[PDB]
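This report concerns only the one structure given below.
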Amino acid sequence: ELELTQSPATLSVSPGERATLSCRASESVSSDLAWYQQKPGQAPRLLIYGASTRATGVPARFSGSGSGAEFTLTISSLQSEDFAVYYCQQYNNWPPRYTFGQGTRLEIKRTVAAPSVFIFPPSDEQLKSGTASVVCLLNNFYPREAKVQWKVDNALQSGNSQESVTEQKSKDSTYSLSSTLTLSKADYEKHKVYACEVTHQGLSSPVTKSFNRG
Amino acid sequence: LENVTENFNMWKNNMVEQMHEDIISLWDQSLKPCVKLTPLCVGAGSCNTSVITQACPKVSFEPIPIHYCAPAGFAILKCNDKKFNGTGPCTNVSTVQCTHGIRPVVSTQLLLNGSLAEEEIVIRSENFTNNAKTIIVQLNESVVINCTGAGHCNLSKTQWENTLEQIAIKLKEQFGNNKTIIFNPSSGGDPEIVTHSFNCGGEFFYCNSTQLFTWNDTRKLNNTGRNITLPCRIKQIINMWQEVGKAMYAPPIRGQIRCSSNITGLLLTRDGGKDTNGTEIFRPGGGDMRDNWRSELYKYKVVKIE
Amino acid sequence: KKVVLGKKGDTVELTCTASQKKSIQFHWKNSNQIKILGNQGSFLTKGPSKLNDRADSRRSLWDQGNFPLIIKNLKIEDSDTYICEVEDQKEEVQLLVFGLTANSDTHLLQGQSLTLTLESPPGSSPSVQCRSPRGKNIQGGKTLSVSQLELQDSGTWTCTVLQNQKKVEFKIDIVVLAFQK
Amino acid sequence: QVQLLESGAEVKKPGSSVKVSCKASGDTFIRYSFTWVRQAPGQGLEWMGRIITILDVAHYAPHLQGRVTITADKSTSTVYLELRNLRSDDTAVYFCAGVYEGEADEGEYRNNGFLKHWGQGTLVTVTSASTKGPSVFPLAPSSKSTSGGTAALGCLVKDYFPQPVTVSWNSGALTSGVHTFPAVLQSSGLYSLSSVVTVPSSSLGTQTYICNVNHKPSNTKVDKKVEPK
Ligand SMILES: *[C@@H]1O[C@H](CO)[C@@H](O)[C@H](O)[C@H]1NC(C)=O
Ligand SMILES: *[C@@H]1O[C@H](CO)[C@@H](O)[C@H](O)[C@H]1NC(C)=O
Ligand SMILES: *[C@@H]1O[C@H](CO)[C@@H](O)[C@H](O)[C@H]1NC(C)=O
Ligand SMILES: *[C@@H]1O[C@H](CO)[C@@H](O)[C@H](O)[C@H]1NC(C)=O
Ligand SMILES: *[C@@H]1O[C@H](CO)[C@@H](O)[C@H](O)[C@H]1NC(C)=O
Ligand SMILES: *[C@@H]1O[C@H](CO)[C@@H](O)[C@H](O)[C@H]1NC(C)=O
Ligand SMILES: *[C@@H]1O[C@H](CO)[C@@H](O)[C@H](O)[C@H]1NC(C)=O
Ligand SMILES: *[C@@H]1O[C@H](CO)[C@@H](O)[C@H](O)[C@H]1NC(C)=O
Ligand SMILES: *[C@@H]1O[C@H](CO)[C@@H](O)[C@H](O)[C@H]1NC(C)=O
Ligand SMILES: *[C@@H]1O[C@H](CO)[C@@H](O)[C@H](O)[C@H]1NC(C)=O
Ligand SMILES: *[C@@H]1O[C@H](CO)[C@@H](O)[C@H](O)[C@H]1NC(C)=O
Ligand SMILES: *[C@@H]1O[C@H](CO)[C@@H](O)[C@H](O)[C@H]1NC(C)=O
Ligand SMILES: *[C@H]1O[C@H](CO)[C@@H](O)[C@H](O)[C@H]1NC(C)=O
Ligand SMILES: *[C@H]1O[C@H](CO)[C@@H](O)[C@H](O)[C@H]1NC(C)=O
């Protein structure tokens, strides 16, 4: 029943600088604590184990310290390849009831970039289907905090829509939101204007990009 | 000394089974495996393995002397002789309150910290003729043996050489003087029997006792060696002596595990050889911890009041 | 006086049951009183027997007062009278290891005779009886043979080795050839 | 140096049972204890249980005890993970993981909880939905929105099951400057992502843009000409 929590849900830092992760735990787990690193779409990577010991073949920049219920996977001059979510595993209790931390994203922090909203209308072909999908893209931007609203005929209606940000890129190192308001056919034809309000931190002010049916 | 003649039979002594069952219970609350496996068949051949997973507290199991006193309506009878077969009519018997302090040491091949033989080296056997019955040797002079979690034990090559002699001489003094006495390592079997196993600091040591049981009634083995060093090994997955089944204990942790026990006796077992020429081969034995107990209760017997 | 039969290269299990269901002392020996393998309570002890590396019991059954003596890769020579000294009882069990091996290749012409050779231990006189895929119940004491190997015999032959109320199968593949007729 | 291989991703339905295999190779099987770690999309690692192979004993996670089982086949050198009474939440990438334990075949056992060697991972989708190819829809390039430099456009792979789905542009050429958003699960039970690529408008009407979408599960490769329309 150990509640291993990683306070820093998200850590934004620049390459070369020093990053620090903390894994808070319920009762003491002694030294039976490990740290993992997971790249998007990859199996975890055993970084540290036993609390303060790196796994065979691992960069020395990853420093593991702690004991009891306070562990720390401190990293000196971070690395480009060091981007990934970090996980702490507990394996002290016995019988076996190991638990993982909830994670921590070690994202790269760059310059506040504003998003360029590209509103896309539902292709007539898709409309002939039976539904309509309006995609309101949000190209390269940072941070990832980008509140978007779907105003139909200037209606704050917020429901039938689903976002989808993208992992930090390589070169640009930014994100790209993707809100999609899916309306039927008889309802898409019942509304005139379809706007998409984007309130990003890098936007001097809200940017509404809409379109009229046709 | 009680003025009467009674019968004794260490090989059928009931106190053995009373202590044995106790020593086991002295193990179920001191040395608990992280997992214990044990057979479970209805008889239909198919045998599921009952598994049990409990806590695995690392405790330096340090055996404590145990006294056996008769309650009420019961009296303990002891036998007194410089050389008692432990299986016959005792003449110098005598009633006692409690038996001498016995440190329940569980081990195989060598009997550690037991009780030495007053007079000379004595060997008992429920039937020396039967190459199946264990031969319990009783040393009159213990042989210190120092084991370490570091991975070995040290024995005095001198003392051990003499011991094998003053044992090899007591063997033929029972199987025939015109017989060659030889010592060979375990024939085969479980690791706990093949080697000299035992528990130290709660760690199950497994020492290869080849250098101790490869003595020929001819040559020696002290070329460039002052002390005998047995390559010992601590195991986590072990075969239980309390009952058929494996058991896994947690890895070692204390910065150091050390043992300095007295080889007060052995457990040998010669091979039949179908009445072959005079060349009896004795190898290590034991594994049935009851024999151990026996070697300590060989001269006792609790009896009901009259 | 139990008796068991085995095929050369097989694994036989010479049973040995105890009165009650309690893991007690027991020891397996052969006619020459040589210790095969016993138990040291909960531990298994193997003796000087040449069957060492191929002898073994069943710990799991010990608690059910059962202390077998499994012998693997059975050899004709492994044939003998293994006793089982348990609780003052000597369950002398017999063991016969036969070995049926054909001579000429499994591929044989038509008409020619097929010879079978049964390897048996000394002092043993088993009665064999193979059964062709069609029905040839030909009989052969120690060495069988098929006078004329008919084209309807080319197939699996179900042999048998009778020996003291017992018997052991010995399936053998046979193939009778010819040039289209 | 062990290498863990897992069975293929399976699409089981609610209340069923799935069995993922994990071939272990490159070292002594019995000297390893294998653990299954599952991870739901967007979610984090969840300890499913670990098998002390050699002993053939396994222990599981509370919220799984009863509906999960871990077994190993020392013969073929494989580990299995079986979940019965599957649910939609059980949908996740089931990773196979292992660690060296020491001369276990010799009685030595470190009984390590961490996991040194992980598997490629096996995905299991548990839903009432049915395997169905996707449908690519073109996203008319913002010709009346953005200009001067480049205009963004792309595709809209909508209504497809299960996962995953690959995406490229111009038969796999224009793979640069593309942002294929992660698929999103719709109330229907089907997923739907979106691929995009901001390219110069001055190239609209000469370089017929076509996103290359594939969906092995349904085995349906789709090509849609994203005309500047
Ligand atoms: C396994 O052992 C159990 C005893 O707990 C027995 O009832 C069962 O028939 C055996 N077979 C199984 C279920 O594996
Ligand atoms: C004493 O030892 C001898 C020699 O083995 C044995 O026959 C006898 O039973 C033992 N006890 C007696 C009756 O003295
Ligand atoms: C018994 O021990 C004494 C010394 O305690 C020793 O002198 C004597 O030789 C031993 N007897 C034998 C050889 O068994
Ligand atoms: C003593 O052992 C022999 C075997 O060497 C056995 O035949 C004999 O019966 C045993 N003595 C008794 C009667 O227990
Ligand atoms: C064992 O240790 C004791 C002290 O406890 C020492 O006197 C003796 O020499 C040692 N035995 C050896 C290693 O021969
Ligand atoms: C040993 O047997 C007797 C002693 O009982 C003795 O007289 C004889 O000379 C010796 N013979 C042998 C076997 O060397
Ligand atoms: C140690 O024991 C093993 C078997 O337990 C044996 O094969 C080996 O030769 C022995 N080596 C020594 C130290 O004599
Ligand atoms: C016993 O004798 C054999 C051969 O005679 C020899 O190989 C062996 O080393 C001897 N045992 C020892 C070490 O005393
Ligand atoms: C044999 O070695 C021992 C020490 O291991 C030594 O005491 C003894 O003197 C040696 N033998 C002789 C007399 O050379
Ligand atoms: C028991 O062993 C210890 C350490 O090896 C030793 O100091 C002591 O003298 C021995 N006691 C006996 C049984 O003589
Ligand atoms: C008695 O023998 C035990 C063996 O289990 C050993 O650990 C202990 O140290 C010995 N007594 C002494 C001298 O402490
Ligand atoms: C004893 O030695 C061998 C034992 O294998 C045996 O062949 C022989 O007949 C006996 N006598 C001799 C020649 O030593
Ligand atoms: C002890 O001596 C008395 C003499 O009155 C005798 O009756 C008795 O049998 C003796 N008991 C022993 C030790 O045999
Ligand atoms: C036991 O009594 C006998 C008979 O008098 C005597 O010879 C012997 O010394 C006594 N044993 C001891 C020391 O208790």
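Here chain C follows Swiss-Prot for its numbers: 26-206, in order, are the residues you see.
The backbone N, Cα and C atoms fix where each Cβ goes, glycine too.
The domain 'Ig-like V-type' annotation in Swiss-Prot covers C:26-125.
Here Swiss-Prot flags C:126-203 as domain 'Ig-like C2-type 1'.
According to its DSSP assignment, C:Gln65 (mutagenesis position) is coil. The note that Swiss-Prot attaches to the published mutagenesis C:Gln65 to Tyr is: Increases the affinity for MHCII; when associated with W-70; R-85 and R-88.
One mutagenesis experiment catalogued in Swiss-Prot, C:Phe68 to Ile, is accompanied by this note: Abrogates the interaction with MHCII and T cell activation. The Cβ of C:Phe68 (mutagenesis position) has no same-chain neighbour under 8 Å that is 6 or more residues away in sequence.
Counted within 10 Å of its Cβ, the other Cβ atoms near C:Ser85 (mutagenesis position) come to 19, all protein chains included. Looking at Swiss-Prot, you'll find the mutagenesis C:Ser85 to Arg noted as follows: Increases the affinity for MHCII; when associated with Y-65; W-70 and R-88.
Here Swiss-Prot notes a mutagenesis experiment, C:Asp88 to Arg, with the remark: Increases the affinity for MHCII; when associated with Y-65; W-70 and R-85. According to DSSP, C:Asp88 (mutagenesis position) is assigned to coil rather than to any helix or strand. A simple way to gauge crowding: the CB of C:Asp88 (mutagenesis position) has 19 other CB atoms within 10 angstroms, across all the protein chains here.
Using DSSP to sort the residues of the domain 'Ig-like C2-type 1' (C:126-203) gives these counts of helix, strand and coil: 0 helix, 31 strand, 47 coil.
When the Cα atoms are compared, C:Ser85 (mutagenesis position) and C:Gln65 (mutagenesis position) turn out to be 14 Å apart. Counting residue by residue with DSSP, the domain 'Ig-like V-type' (C:26-125) contains 10 helix, 42 strand, 48 coil.
Around C:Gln65 (mutagenesis position), a 10 Å sphere centred on its CB holds 24 further CB atoms from the protein chains shown. Note: the Cα of C:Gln65 (mutagenesis position) and the Cα of C:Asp88 (mutagenesis position) are spaced 13 Å from each other.
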